[PDB]
Amino acid sequence: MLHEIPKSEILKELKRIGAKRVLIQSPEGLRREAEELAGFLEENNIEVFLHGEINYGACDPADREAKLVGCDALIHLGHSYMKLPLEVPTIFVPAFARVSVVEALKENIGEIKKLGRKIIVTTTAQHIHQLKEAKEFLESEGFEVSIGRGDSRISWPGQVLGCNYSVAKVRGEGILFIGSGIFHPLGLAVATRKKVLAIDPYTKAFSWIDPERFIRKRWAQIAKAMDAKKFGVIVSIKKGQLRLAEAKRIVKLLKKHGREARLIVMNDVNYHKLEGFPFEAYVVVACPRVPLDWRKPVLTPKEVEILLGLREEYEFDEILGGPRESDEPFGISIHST
Amino acid sequence: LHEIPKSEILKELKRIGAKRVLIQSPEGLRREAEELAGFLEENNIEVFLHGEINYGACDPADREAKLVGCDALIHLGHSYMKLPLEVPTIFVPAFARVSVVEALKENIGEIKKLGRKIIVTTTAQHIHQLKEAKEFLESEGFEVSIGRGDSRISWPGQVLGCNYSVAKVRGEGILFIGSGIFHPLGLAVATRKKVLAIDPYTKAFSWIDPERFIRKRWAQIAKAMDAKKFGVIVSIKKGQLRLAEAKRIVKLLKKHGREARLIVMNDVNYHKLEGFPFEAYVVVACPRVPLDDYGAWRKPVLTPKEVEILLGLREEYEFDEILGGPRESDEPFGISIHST
Ligand code: SF4
Ligand code: SF4
């Protein structure tokens, strides 16, 4: 259960810029809400088209598609803005979970103390609105809380993305991750080399991350690719995912070391679409969730470096941004150009 | 003609000074795409392969090519259909080698039942064989009629799953040369004429009966009768975007008591839509999607024409075709290069 979408504030914003037709994109868990919002803005004299693709991040705005079908603006549900040039005015509408993080923290104080006195705290967008309460609670328990601002791919200090842990690159004896799943906590452990404790707000369960098994299974994938002679280097056209210079460099690099290499252009990166190609191994240079989370070895740019022996220590693939001036609001936002 | 003219392609590329090209390919030519790329790269042209699986010239990857800085696009497996293109595009049609005459001779007794004046049609892969099929049928006493088709078609006599314009000519019965049932079925429902399909490989013939198919559609329409919320889908694929027609359908459903929302997609498939509240869908893009579903759609999915029947505006069934305008010329039987 999440907090309700700010229909009124949204409508007001569209009217402010004067918008007659808008495209609404939404993530898996907000399909029913996207239609409610559409039926609402329509009764208010605004033509609405729903984006039928399932959105997975602000790194993939449907501004191009909006343009193509004549929409004045774009409404992006469920995610906050990340620095990207946009072709049509876009209103981001973050989703905030109501579950209490503090309750999950109080249940696990003992485990958190094992982390250290000065600790780095991180969380995902859905709990970012409760980060301040979590910080004050931890401080009242004797911790010094270090929260990093992060870079331009990030919306709020302390927020991590599966492909970006810049807010965690600060000083601390250990890292506390507030949220569910193991992908974020795992990336944090690999990216920072510090001990990580993950606490799931819903179940209140805790997990001490051990990257070992993960790194092992990845090396096994690297080993298999060591025998390959033919590689496919994949990029995605999604605005916040396109890493062409980096892909072109991996191609040049595989060739230098006696491998055949081909740059492959896609939108959604699905191994399923590549089964008929002759490549023996693949390198995905886009969202790292793809290779890190395939009948043939699929790797990240970092792993291909390791495979070619040009890198020794295992590293998590990240999409970094440059410095960020301000922070996004804890509510909707409008962005243009 | 039955091979990728690597050298003819390099020539046309060197001629326009292309340095970086994107190559798209259908499922059956994935390995050919990479061999062509290897060949072009040995000749000073950077090559990128489009990773998506292509299903027709109705889905050119010129925009994507533009997005990654390619100065040209190579479209393998299909011939050109009229559409604006953002970069010079070379179309490399696939031509099957099989000679079709033997299979016609074998079934000459069945072809006779179509009548004296017959309409002859085939798909892209056997198009170069139409001249021979014509000479044979004429040498057997038939009067062969071959329609030019519209701008969505590349050569006279060619049908597409969504376009049977070449068959809208004077003629008693229709002969279809090819394998598979989708095309012959589309012909029968689109022209409401008698269709005889002959497979050039097996020499097997088939008199087409749309009855089964039509009943199945009525059924589907029935299942949507008690639906109130409708999703009306369009695809942003260049040769498939039918925005005006989709909007019209949204307006029509609303005027008739139903709720309807226009949905924009690229690849149209049910899974992406499962989370939406809509009870029924209307696909206003490629007709093969709703008319040839193997079972991926868990909710009733219809074509624009079927909606009109459901709403009670149309009485007889009609095939959802994507029509083009007059075509001034015909594409070559080999590669072609276009730039709009
Ligand atoms: S690149 Fe991948 S991890 Fe990063 S925001 Fe997009 S979908 Fe999420
Ligand atoms: S039948 Fe569908 S995929 Fe084939 S050419 Fe027509 S629109 Fe394109």
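Shown for chain B, in order and in Swiss-Prot numbering: 2-341.
So how was this one determined? The header says X-ray crystallography, 2.1 Å.
Heads up, the Cβ atoms here are built off N, Cα and C, so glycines get one too.
According to Swiss-Prot, the features are:
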type	residues	note
BINDING	B:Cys59, B:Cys163, B:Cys287	[4Fe-4S] cluster binding site
MUTAGEN	B:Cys59 to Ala	Still able to bind a 4Fe-4S cluster. Less active than wild-type. Not able to bind a 4Fe-4S cluster and loss of catalytic activity; when associated with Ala-287
MUTAGEN	B:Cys163 to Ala	Still able to bind a 4Fe-4S cluster. Less active than wild-type
MUTAGEN	B:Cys287 to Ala	Still able to bind a 4Fe-4S cluster. Less active than wild-type. Not able to bind a 4Fe-4S cluster and loss of catalytic activity; when associated with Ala-59
Completion exercise
Quick note, B:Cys59 (mutagenesis position) and B:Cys163 (mutagenesis position): C-alpha atoms separated, nearest Å, by 11
Practice task
Would you count the other C-beta atoms found within 10 angstroms of the C-beta of B:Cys163 (mutagenesis position) for me?
Solution key: 23
Practice task
Note the Cβ centroid of B:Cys59, B:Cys163, B:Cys287, the recorded [4Fe-4S] cluster site, then list each other residue of that chain whose Cβ lies within 8 Å of it, in sequence.
Solution key: B:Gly57, B:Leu161, B:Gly162, B:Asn164, B:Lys238, B:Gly240, B:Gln241, B:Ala286, B:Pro288, B:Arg289, B:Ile323
Practice task
Ten-angstrom check, please: count other Cβ atoms within 10 Å of the Cβ of B:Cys59 (mutagenesis position), all chains counted.
Solution key: 22
Completion exercise
One finds that other Cβ atoms within 10 Å of the Cβ of B:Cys287 (mutagenesis position) number exactly 25
